[PDB]
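Worksheet for the structure shown next.
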Number of protein chains: 2
Amino acid sequence: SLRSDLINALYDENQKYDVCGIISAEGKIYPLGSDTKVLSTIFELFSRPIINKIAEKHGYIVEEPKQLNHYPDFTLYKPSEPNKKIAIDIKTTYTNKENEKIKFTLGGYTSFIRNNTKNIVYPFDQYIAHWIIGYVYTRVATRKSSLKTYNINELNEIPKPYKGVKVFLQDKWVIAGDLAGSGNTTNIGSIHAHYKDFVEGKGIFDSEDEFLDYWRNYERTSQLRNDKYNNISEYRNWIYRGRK
Amino acid sequence: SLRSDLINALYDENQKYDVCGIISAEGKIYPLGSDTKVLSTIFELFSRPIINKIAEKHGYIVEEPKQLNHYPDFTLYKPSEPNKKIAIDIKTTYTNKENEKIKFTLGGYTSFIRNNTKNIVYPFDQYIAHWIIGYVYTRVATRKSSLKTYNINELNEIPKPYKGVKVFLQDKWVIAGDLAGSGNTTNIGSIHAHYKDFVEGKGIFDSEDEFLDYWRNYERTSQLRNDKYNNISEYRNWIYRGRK
DNA sequence: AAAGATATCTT
DNA sequence: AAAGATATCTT
């Protein structure tokens, strides 16, 4: 399938290539910084060609946002199935010690999930699947040798700000949790668990319908959630009583 | 001086090299995307070596944030004078056309400017200067970046995601404006003007004291601001009334 | 403008 | 956790 071929290719590319810097047209190389801002950027650019190659083999065209700040990162679709678009978003997080628990921010809960055409490349009802390509890396402190420029002949000598990168491919609803991933930027929170839980799909929602109803009615602050629901147990009781 | 040698080195490096992609240790090159999210990261990595080299020349140690949401990007200081630290932040923005007015977000107005040790690498009162390295790029019309990978002999074939890039170094207070640069993330706004105004330092504040006081008492919403001040003239009237 | 989107993190 | 920080853009 498209999905199995895509995760096979991402997993393989991760295993064989290690990004180590930015390069200029003149051949000068600039080492990488330690942020997640930097590594989130690197992993998106590293995935781009892979996604395009696999999409093309299943006759899918790839469209990136035409305007800035529009989800998703990549929109796939066959011209013969305009209302069966696939949204792919790349998300990255870190780990201090290898294999500690991790969690991701899964997109806003107040934009396209509550308004069909808000901050999204195509109307939300034209997508039949929302996939997350998740990258996890173990942080590695920066040192003196990262603050100089390098030539092409010193490629393998450049120090990297990470180690043990892992990648998964999973549906957004499947790995979604019941607690916000951010406050003022109102994002959905993923489950808080080990990498294997993301791969296997051990989330808290029973269906994609339950995921959507939960986040579509989740209040923004603790003061408002106090009288409604703060977690999945409370939501299921709220539902049991008649949405009250 | 440190400042004049830094500005010269930045202009020079910018004039000489054009960043065109990310490179792996194995030699495979992945092209860059169009975003400001991609370009802000690229301009930050590009400036690193320059800043470290010039600082070493003048005998300053350079420290990057150990924590991830702490300002500033680069802290310069001599071991002899620990209360004479210099903060350097790299900021990016775009233009559609060469001579179109631009604007920057200049950091939060509710963190370290209101709390000495909040979201800052070293206590705010240890810093004697706050510089902005501003990068302005001209967007390319193309909306479809390259989705293939390249080798080291194909560097001049890689499409660049910008038409032209300009850089400046200026004090934060000098280019600060009186209108918020962001709402929910409460950022100071810069003046809205042509590139030359930033270089020449044609701001609206009469002093750094006035800039700090303005942003330290700026209310977060229109509702609250309409009873106090929304702009520089209203703030100066607010001062006349007795800070009430 | 003002307010809230874009991704992810600390305390 | 919840709430508001990190940078920047568009509605």
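All chain B residue numbers match Swiss-Prot; in order, they span 2-245.
Method reported for this entry: X-ray crystallography, 1.9 Å.
Every residue gets a Cβ built from N, Cα and C, even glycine.
Annotated features in Swiss-Prot:
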BINDING   B:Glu45, B:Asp74  Mg(2+) 2 binding site
MUTAGEN   B:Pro73 to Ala or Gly  Loss of activity
MUTAGEN   B:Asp74 to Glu  Decrease in activity
MUTAGEN   B:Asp74 to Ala  Loss of activity
ACT_SITE  B:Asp74  active site
BINDING   B:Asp74, B:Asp90  Mg(2+) 1 binding site
MUTAGEN   B:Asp90 to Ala, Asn, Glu or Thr  Loss of activity
ACT_SITE  B:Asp90  active site
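Among the recorded positions B:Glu45, B:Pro73, B:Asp74, B:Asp90, the ones whose Cβ sits under 8 Å from a Cβ of chain A are, in sequence order, B:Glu45. Secondary structure from DSSP puts B:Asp90 (mutagenesis position) in a beta strand. Around B:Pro73 (mutagenesis position), the same-chain residues at least 6 positions away in sequence with a Cβ under 8 Å from its Cβ are B:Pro66, B:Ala88, B:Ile89, B:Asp90, B:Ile121, B:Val122, B:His131.
Spacing of B:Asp74 (mutagenesis position) relative to B:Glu45 (Mg(2+) 2 binding site) is 8 Å (Cα to Cα, whole number). If you take the C-beta of B:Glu45 (Mg(2+) 2 binding site) and look for same-chain residues 6 or more apart in sequence within under 8 angstroms, you find B:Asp74, B:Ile91. When secondary structure is read from DSSP and collapsed to three states, B:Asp74 (mutagenesis position) falls in the coil class. Residue environment of B:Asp74 (mutagenesis position) contains 20 other Cβ atoms, counted within 10 Å of its Cβ in all protein chains.
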